[PDB]
Amino acid sequence: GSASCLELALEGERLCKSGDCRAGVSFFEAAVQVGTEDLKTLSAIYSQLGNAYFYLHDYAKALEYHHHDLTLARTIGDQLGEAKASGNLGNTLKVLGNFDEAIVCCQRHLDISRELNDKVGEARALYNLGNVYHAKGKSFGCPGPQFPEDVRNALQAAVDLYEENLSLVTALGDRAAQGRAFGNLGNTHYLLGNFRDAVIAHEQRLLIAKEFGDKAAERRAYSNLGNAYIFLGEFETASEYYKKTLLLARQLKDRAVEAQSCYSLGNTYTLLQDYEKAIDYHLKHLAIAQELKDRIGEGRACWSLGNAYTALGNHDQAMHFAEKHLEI
Amino acid sequence: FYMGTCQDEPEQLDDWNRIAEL
């Protein structure tokens, strides 16, 4: 009973860890169906269900399970469990766009972790809280940098939280956590218009990504670095990083990222006046969007091509893609 | 110009040993 509930839960946890959350989830549900009198165990099952559903993009279900975990942690007086549940609720509320409540929940995680002198919990909570402010500021209007004071206020609060997180994970020797904070700090600086600061942080993220052999993180960092250099007016440097993202996108067989690399390269070459290089990268993007059935990107390819040919002289091909742009 | 999704850090879950540590 209590024993086989635990046995099912362990198997659920094994499966999620190995990348099979679909299968692990239903072992968690079976565990709940069998049930147990150990409320610490039951709480942890609910939390792992919330985590599994979050990773499966069922945020509504994730929220409900974290809420049960939180409440149960309170009934038994488990402060550590209460703090972790509050952190998980906050991360979920953030994805759902409940930024105000996300802040409260993540602050609770932080406050309890400090009350208990749990430094690992404290660092996580600072990262999470930074993420909420980051997402909040990022949610305004047009994406990218430039509008309402609250945008800047939220992003600046995220910078302060990431900097404090980074200070703490350095003292803990947590390299992976440093990479994560550097990454998010860099994008936070980017959105604030602090482009030189974005570059410094993304370079650190890059270094740590290479250290772990984390190819996805490496790709992100190059892409983010390219973006920052575009806004610095250093277009040659951007093409370099955009090219490095392109290499890894191909090596990792990630077609969508492969397509975007080509489009941003086409635009960097447009800003560098090399219109022939622009066309080449645009048609490789156009083809890839036709492959992935992405109609929105397919439209952008046509419009960009028309503009480049116009600065070259080719009036005939400029009209050809304009008629293809109207169709989509 | 359009640059795609900003490429933020994916969400991080370091807690798949909880039940096993209980």
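Think of each number as a place in line: the chain as shown, counted from 1.
Heads up, the Cβ atoms here are built off N, Cα and C, so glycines get one too.
According to Swiss-Prot, the mutagenesis experiment A:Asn187 to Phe (Swiss-Prot position 210) carries this note: Nearly abolishes interaction with NUMA1. For A:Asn187 (mutagenesis position), applying a Cβ distance below 8 Å and a minimum sequence separation of six or more within one chain yields A:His134, A:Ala198, A:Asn224.
In the three-state DSSP assignment, the secondary structure recorded for A:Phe231 (mutagenesis position) is helix. Residues within less than 8 Å, Cβ to Cβ, of A:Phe231 (mutagenesis position) and separated from it by at least 6 positions along the same chain comprise A:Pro145, A:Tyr190, A:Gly193, A:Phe195. Per Swiss-Prot, mutagenesis A:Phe231 to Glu (Swiss-Prot position 254) is noted as: Abolishes interaction with INSC.
Record note (Swiss-Prot), mutagenesis A:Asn267 to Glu (Swiss-Prot position 290): Abolishes interaction with INSC. The unchanged residue is displayed. Counting only same-chain residues at least 6 apart in sequence, those with a Cβ under 8 Å from the Cβ of A:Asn267 (mutagenesis position) are A:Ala278, A:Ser304.
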Three-class DSSP secondary structure - A:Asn267 (mutagenesis position): helix
From A:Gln146 to A:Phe147, where 4 residues lack coordinates, the CA-CA distance in Å: 8
